[PDB]
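Data block below; observations after.
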Amino acid sequence: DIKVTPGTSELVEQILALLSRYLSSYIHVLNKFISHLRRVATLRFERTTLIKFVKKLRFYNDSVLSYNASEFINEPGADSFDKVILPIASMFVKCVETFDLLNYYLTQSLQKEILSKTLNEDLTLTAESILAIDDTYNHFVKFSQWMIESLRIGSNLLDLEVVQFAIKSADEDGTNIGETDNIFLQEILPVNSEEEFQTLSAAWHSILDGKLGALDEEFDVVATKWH
Amino acid sequence: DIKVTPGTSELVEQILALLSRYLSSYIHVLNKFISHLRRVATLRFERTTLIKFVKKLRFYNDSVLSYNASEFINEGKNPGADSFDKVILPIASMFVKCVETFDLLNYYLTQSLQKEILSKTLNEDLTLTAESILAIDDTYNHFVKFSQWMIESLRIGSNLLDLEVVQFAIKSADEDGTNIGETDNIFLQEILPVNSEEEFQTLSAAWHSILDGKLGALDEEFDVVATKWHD
Amino acid sequence: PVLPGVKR
């Protein structure tokens, strides 16, 4: 078992900051979209659905930015490291599944509704922006899986749908026992110490900020499209 | 009288856009300040007061952004048409209501709250810079004067459209007898009547440039003071 | 200070 080290409190804040930018990216660009659907009467009720989602994202964001990590950590007989990470991993799982619901509506249901109602693509997401949506989603899922699996805090109550679906679909098909390009099937190595987690976390931080940076780009060009 | 021109709808949208940037600039800097007062428990109730002010500014803003000028302006043939001062009346009326609201917000924020912060926090981490306060007044005084200009030039002036600060300056000067009529106070400077919309549009653009200048400078000081509340 | 439409 691993005990918490002094710099854990800032590691937690560093991880939550990642989730905070993810939320804020959606919050920022959806605010632009909602503020423009106001002028399109045929999409009045689709707009209210997005407002509900944004409000939920605002809440997850305000909760993350208000969470004092040093308020819930003590450090010979201190806090076990996995116990202080579980609420963080749980938060990521809750947000990811929320993104999954939001992503499907925004990428599938709404796009086909907008095409059907407005008869044009003056309000639809670009094909490139959609790719950034899923690529960011898939990596935040994987990062949420790594945090959970490597610290051996996994269960049925921390499973992600897209992960568990990929596993069942693999064991039922043939891409089960292969190296596979699919990132959801790739095994997670158990972290041996506090330091190892803190280093690999910073490594994920570099990658996820990169995806978030690319996501920010596509959000700016799709807001332009909505002039 | 003066009848409306085809470009009347756009002119109204431009003038309202001025007020929208005025409101949004406040909403932006106050949302930052409100979010920072959340960690200071001693200013728990002063925070809620500012929240009430922001919501009022938000409503004032999304009402301005939602207003479609072409919906309430009947053109016809250059009649039968809407008089020009008819379409300006609710615009200037909106400005007056917002200006007086600013006068209320400005005093509390720049005087009362400032003195209350120093008394409670014993330091100057969360106070406004002297630079920003001047930007607050400089912007306010000109939006006041512009509001007065829209009203007096079209002769749609009455006691119901009077701004308090203008009326204060008039009576304070009427009492102390100031003076030859030099005059340094902008609230005391008379307004020349407009004889055509072609002249109103031109003079509106002149104000539009000036008010954007003050608004631009106001944005600058908000950025600086939002930096002081870094952590 | 030269304000338009205003007699200084």
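In order, the residues displayed for chain B correspond to 6-83, 87-239 in Swiss-Prot numbering, which applies throughout.
Looking at the header, which is where the method is noted, we find X-ray crystallography, 2.8 Å.
Note: Cβ is positioned from N, Cα and C throughout, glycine not excepted.
In Swiss-Prot, a mutagenesis experiment is listed as B:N36 to S, annotated with the note Prevents association with ASH1 and IST2 mRNAs and leads to their mislocalization. Here the residue is the original one, while Swiss-Prot reports the published mutagenesis B:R43 to A with the comment Prevents association with ASH1 and mRNA and leads to its mislocalization. For the mutagenesis of B:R44 to A, Swiss-Prot gives this note: Prevents association with ASH1 and mRNA and leads to its mislocalization. The structure shown keeps the original residue. B:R49 to K appears in Swiss-Prot as a published mutagenesis result, with the remark: Prevents association with ASH1 and mRNA and leads to its mislocalization. Mutagenesis annotation in Swiss-Prot: B:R63 to A or K, described as Prevents association with ASH1 and IST2 mRNAs and leads to their mislocalization; the structure shown retains the original residue. Under its mutagenesis entries, Swiss-Prot includes B:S120 to Y with the note: Prevents dimerization and RNA-binding. What Swiss-Prot notes for the published mutagenesis of B:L130 to Y is this: Prevents tetramerization.
Taking only the Cα positions, the spacing between B:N36 (mutagenesis position) and B:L130 (mutagenesis position) is 23 angstrom. In terms of Cα distance, none of the mutagenesis positions chosen from B:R63, B:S120, B:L130 sits within 10 Å of B:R43 (mutagenesis position). Taken residue by residue with DSSP, B:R44 (mutagenesis position) is part of neither helix nor strand, so it is coil. According to DSSP, B:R49 (mutagenesis position) is assigned to a helical segment.
Here the CA atom of B:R44 (mutagenesis position) lies 23 Å from the CA atom of B:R63 (mutagenesis position). Take the CB of B:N36 (mutagenesis position) and look out to 10 A: across all protein chains shown you find 15 other CB atoms. Here B:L130 (mutagenesis position) is positioned 16 angstrom away from B:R44 (mutagenesis position), judged by their C-alpha atoms. Cα separation, B:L130 (mutagenesis position) to B:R49 (mutagenesis position), rounded: 16 Å. Separating the Cα atoms of B:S120 (mutagenesis position) and B:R49 (mutagenesis position) is a whole-number distance of 15 Å. Its Cβ taken as reference, B:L130 (mutagenesis position) is surrounded by 9 other Cβ atoms within 10 Å in the chains shown. Distance between the Cα atoms of B:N83 and B:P87, which bracket 3 unmodelled residues, is 7 Å. Local packing around the Cβ, expressed as the count of other Cβ atoms within 10 angstroms, is greatest for B:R63 among the mutagenesis positions B:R43, B:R44, B:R49, B:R63. When other Cβ atoms within 10 Å of the Cβ of B:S120 (mutagenesis position) are tallied across all protein chains shown, the result is 12.
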